[PDB]
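Enquirer: Here's a structure for you.
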Amino acid sequence: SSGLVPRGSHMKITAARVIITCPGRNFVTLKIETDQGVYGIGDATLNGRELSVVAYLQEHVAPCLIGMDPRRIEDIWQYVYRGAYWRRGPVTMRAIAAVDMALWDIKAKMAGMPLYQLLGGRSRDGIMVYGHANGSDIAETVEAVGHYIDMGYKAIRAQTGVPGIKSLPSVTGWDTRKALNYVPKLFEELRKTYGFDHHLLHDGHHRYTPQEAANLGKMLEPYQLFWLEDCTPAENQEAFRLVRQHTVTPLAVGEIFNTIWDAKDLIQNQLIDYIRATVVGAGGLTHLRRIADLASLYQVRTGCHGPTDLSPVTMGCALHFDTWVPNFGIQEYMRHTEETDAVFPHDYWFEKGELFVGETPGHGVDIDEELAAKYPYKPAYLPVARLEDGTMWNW
Amino acid sequence: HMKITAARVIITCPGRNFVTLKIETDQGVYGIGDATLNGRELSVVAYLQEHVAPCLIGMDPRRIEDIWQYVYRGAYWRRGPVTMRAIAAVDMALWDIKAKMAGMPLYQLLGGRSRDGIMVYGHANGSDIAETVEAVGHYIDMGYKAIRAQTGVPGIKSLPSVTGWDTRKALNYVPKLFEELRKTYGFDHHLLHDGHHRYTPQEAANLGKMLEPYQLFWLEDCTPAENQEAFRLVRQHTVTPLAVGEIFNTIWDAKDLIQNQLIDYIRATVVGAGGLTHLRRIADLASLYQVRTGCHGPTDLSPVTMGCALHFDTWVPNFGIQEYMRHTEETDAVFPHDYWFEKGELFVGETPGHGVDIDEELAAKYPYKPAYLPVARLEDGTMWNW
Ligand SMILES: O=C(O)[C@@H](O)[C@@H](O)[C@H](O)[C@H](O)CO
Ligand SMILES: O=C(O)[C@@H](O)[C@@H](O)[C@H](O)[C@H](O)CO
Ligand SMILES: [Mg+2]
Ligand SMILES: [Mg+2]
Ligand SMILES: [Mg+2]
């Protein structure tokens with residue numbers, strides 16, 4: 001135990017500080033300190049819009065937290081969620097997520113337990129991950145998939161450039177017919193080359209209409225994909241209906257979701273197989289648990305998004321979540337830079353296509369503030385996409 | 001072509017906080033847009049100043065739609081209070097430039113005028129029924145056609161203030177307010193009530209039925225609506241008209257409430273829901289089901305929003321009502337505008353643009369001052385919906 005407060009005594013948040021660092025890329029971290037001595041940290045990173053969350057926390061949320069009882073995780077979650085008045089949203093839920101992660105960090109430290117024990121204990125040993133096999137064309141993407149296979153990955157996401165298709169935001173091009181003609185040939189070549197033992201994933205990256213996604217999903221059926229992800233924009237939760245009606249290719253969505261309200265109909269109408277919402281994107285452990293539980297009712301599984309723009313603090317929480325959650329499906333894993341790992345020392349590790357969470361009380365991650373200050377913030381944007389005629393599209 | 005040369009964020013507190021975006025061009029003409037998000041103001045300041053504004057530099061400001069789609073889709077993480085306030089500010093400023101370049105007041109570009117004056121409602125508040133009745137009388141005396149009546153409830157009570165709430169106490173008391181209002185003033189005046197997210201769907205249904213004899217103009221925000229099915233039970237059980245949406249920020253928050261015919265008035269605003277570009281889409285969807293606009297309009301939407309809202313209200317075919325809370329004199333001076341109030345109606349002027357501007361020199365004399373919205377808890381301490 002990090003130290004329990006005496007029975008009948010109070011505990012207060014004394015500080016809620018935002019720390020910004022760029023050890024390879026931008027990360028925002030909230031550190032909640034207490035009068036007991038124990039502290040907790042949470043990820044607040046919102047890629048390409050980082051400083052909006054910094055201000056949300058520093059100027060608005062943090063001053064409200066001071067003096068509050070950090071043990072009251074649920075109450076504080078409801079306070080910042082309901083109390084915002086303007087509810088939901090990428091910036092809002094990142095701030096909430098940062099607070100929630102930091103508070104669960106504190107509770108696990110005080111309990112003298114790794115976080116997964118507080119959530120209900122372990123349901124599995126290792127956490128299956130997928131890696132990112134990218135190529136400019138099919139031949140190259142095929143070779144990249146082989147590399148991940150050699151490395152012992154059980155699951156691989158395969159993405160290829162399409163011939164004829166191409167810090168401020170980089171502008172990229174897109175054409176759907178070109179992709180529809182080419183993408184199924186990638187998966188054909190992959191199965192010809194490697195057979196059917198490995199899980200193969202594809203990210204449609206919001207590019208298709210529902211009918212087009214249905215078309216693509218059908219064309220991919222002979223290749224038995226693990227999932228086709230983010231096939232069509234999903235602000236309208238009815239957008240997956242035609243896709244689900246027409247294909248048995250499994251469907252995943254939700255890396256950009258921030259509350260259960262973004263996913264409730266996709267889940268209850270059985271339009272998806274994997275929910276991709278994350279601890280940082282969707283309001284911390286407190287809220288992600290709700291999302292996972294609703295999904296479980298329909299046998300929908302978790303497939304947490306996990307690019308490098310979710311810091312190791314997020315990964316730590318994600319792995320504790322993954323270790324416990326009964327309807328675990330898979331965990332995305334893109335490796336952070338060495339500098340990032342140094343700034344955020346953590347008790348999780350990778351081995352032969354699986355991540356494993358450690359037994360350190362808390363979520364097992366910390367932040368080296370002295371080292372973090374050596375890497376100053378540097379603006380960086382996500383790309384945008386335009387159609388061939390110049391139409392603004394979904395990158 | 002024509003280019004954006006700057007997109008600057010201006011912050012001022014002439015009575016309360018306002019955030020404004022000013023888009024300047026290499027053709028001299030500029031436009032302004034409201035970015036104010038009450039109680040979280042500085043988050044939008046950063047969203048704009050640190051992220052969106054640098055992307056705008058060099059873009060063609062004539063391309064309103066393209067820029068909207070750029071900031072909307074390009075964000076990658078879509079929708080949200082902060083996100084859409086930033087988008088709205090850009091959109092208002094670009095429509096301002098377009099109308100200035102056209103030599104026309106903004107309502108002309110939207111489709112021209114559909115009406116003369118804009119019916120408003122004001123806020124008659126009281127600590128109890130007697131006081132609230134007196135206040136409605138005052139608004140009636142001032143020539144208001146429509147009045148929102150809110151009473152404190154006996155037994156129910158900068159950092160956020162913590163207020164109390166008890167549903168049973170309110171269900172027992174609120175209908176009596178409207179009984180007394182109709183007994184005292186008759187049925188000529190439109191009477192409105194804001195449930196302010198306090199009730200479950202069944203409780204809202206119960207309240208709605210109890211309010212039926214009093215013929216309300218609307219019962220607003222009766223139950224939290226993140227779940228768009230939340231209004232189903234209410235609509236099934238009462239003919240009291242329903243309004244919702246001041247806190248919505250995209251059409252995705254309202255599409256089912258509209259298409260399933262669960263509401264009569266959509267309350268989304270120019271600043272809340274992504275500018276003229278997006279609010280037009282919301283109003284048009286609403287029109288298919290005879291749902292009307294009821295734009296939210298408290299003091300925390302700046303005169304820039306009010307200018308845009310009034311241009312919108314002057315054109316939009318399915319207009320219902322416009323909320324109006326008066327800004328301070330200081331605010332009117334900081335934001336020179338061509339709209340005015342007379343005998344229960346607002347009127348937009350004919351100045352090219354949305355008709356609002358900002359005096360930056362004067363704005364600098366009122367520094368930002370942190371202020372929070374209240375929170376509500378139940379009698380047992382449960383965090384609730386203020
Ligand atoms: O599934 C994925 O990994 C991608 O969709 C993400 O890498 C996404 O593009 C980034 O997280 C955006 O910050
Ligand atoms: O309908 C209304 O006027 C109220 O709901 C608003 O005054 C609301 O409380 C504020 O706009 C919050 O900023
Ligand atoms: Mg993805
Ligand atoms: Mg209201
Ligand atoms: Mg009936």
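Numbering starts at 1 and runs along the chain as it is shown here.
Determination method: X-ray crystallography, 1.6 Å.
From the backbone N, Cα and C atoms, a Cβ is placed for every residue, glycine too.
When I checked Swiss-Prot for this same protein, it listed these features:
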BINDING   A:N47, A:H132, A:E255, A:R276, A:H305, A:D309, A:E332  substrate binding site
MUTAGEN   A:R157 to A (Swiss-Prot position 147)  Abolishes catalytic activity
MUTAGEN   A:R157 to K (Swiss-Prot position 147)  Decreases catalytic activity
BINDING   A:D203, A:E229, A:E255  Mg(2+) binding site
MUTAGEN   A:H205 to N (Swiss-Prot position 212)  Abolishes catalytic activity
ACT_SITE  A:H205  active site, proton donor/acceptor
MUTAGEN   A:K264 to E (Swiss-Prot position 271)  No effect on catalytic activity
MUTAGEN   A:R276 to A (Swiss-Prot position 283)  Abolishes catalytic activity
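Situate these features within the shown structure.
Expert: The Cβ of A:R276 (mutagenesis position) lies under 8 Å from the Cβ of A:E229, A:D230, A:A252, A:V253, A:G254, A:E255, A:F257, A:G303, A:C304, A:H305, A:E332, each of which sits 6+ residues away along the same chain.
Annotation note: A:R157 (mutagenesis position) sits in a strand segment as assigned by DSSP.
Here the Cβ of A:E229 (Mg(2+) binding site) has 25 other Cβ atoms within 10 Å, regardless of which shown protein chain they belong to.
Sequence-distant neighbours of A:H205 (mutagenesis position) (same chain, 6+ apart, CB under 8 A from its CB) are A:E229, A:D230, A:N394, A:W395. According to DSSP, A:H205 (mutagenesis position) sits in a coil region rather than a helix or strand.
Long-range Cβ contacts of A:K264 (mutagenesis position) within its own chain (separation 6+, distance under 8 Å): A:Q237, A:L294.
A:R276 (mutagenesis position) falls within neither a helix nor a strand when secondary structure is assigned with DSSP, and so counts as coil.
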Enquirer: Taking Cβ atoms only, which of the recorded positions A:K264, A:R276, A:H305 fall under 8 Å from chain B?
Expert: A:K264
Enquirer: In which DSSP state, out of helix, strand and coil, do we find A:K264 (mutagenesis position)?
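Expert: DSSP assigns A:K264 (mutagenesis position) to helix.
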Enquirer: Between all pairs in A:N47, A:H132, A:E255, A:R276, A:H305, A:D309, A:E332 (listed as substrate binders), what's the biggest Cα distance, rounded to the nearest Å?
Expert: 19
Enquirer: Quick check: with A:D203, A:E229, A:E255 left out, which same-chain residues have Cβ atoms within 8 Å of the centroid of the Mg(2+) site Cβ atoms?
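Expert: Nearby residues not in the site list: A:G204, A:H205, A:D230, A:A252, A:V253, A:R276, A:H305.
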Enquirer: Within 10 Å of the Cβ of A:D203 (Mg(2+) binding site), how many other Cβ atoms can you find? Include all protein chains, please.
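Expert: Here the count is 20.
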Enquirer: Around the substrate site recorded as A:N47, A:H132, A:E255, A:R276, A:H305, A:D309, A:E332, what other same-chain residues have a C-beta within 8 angstroms of the site's C-beta center?
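Expert: In sequence order, the nearby non-listed residues are A:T278, A:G306, A:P307, A:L310, A:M334.
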Enquirer: Across the 17-residue unmodelled segment, how far is the Cα of A:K166 from the Cα of A:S167, in Å?
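Expert: Spelled out: 17 residues absent, and the flanking Cα atoms 19 Å apart.
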Enquirer: Calculate the distance in Å between the alpha carbons (Cα) of A:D203 (Mg(2+) binding site) and A:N47 (substrate binding site), and round it to a whole number.
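Expert: One finds 18 Å between the Cα atoms of these residues.
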Enquirer: Please list, in sequence order, those recorded positions from A:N47, A:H132, A:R157, A:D203, A:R276, A:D309 with the Cβ less than 6 Å from ligand 1.
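Expert: Result: A:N47, A:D203, A:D309.
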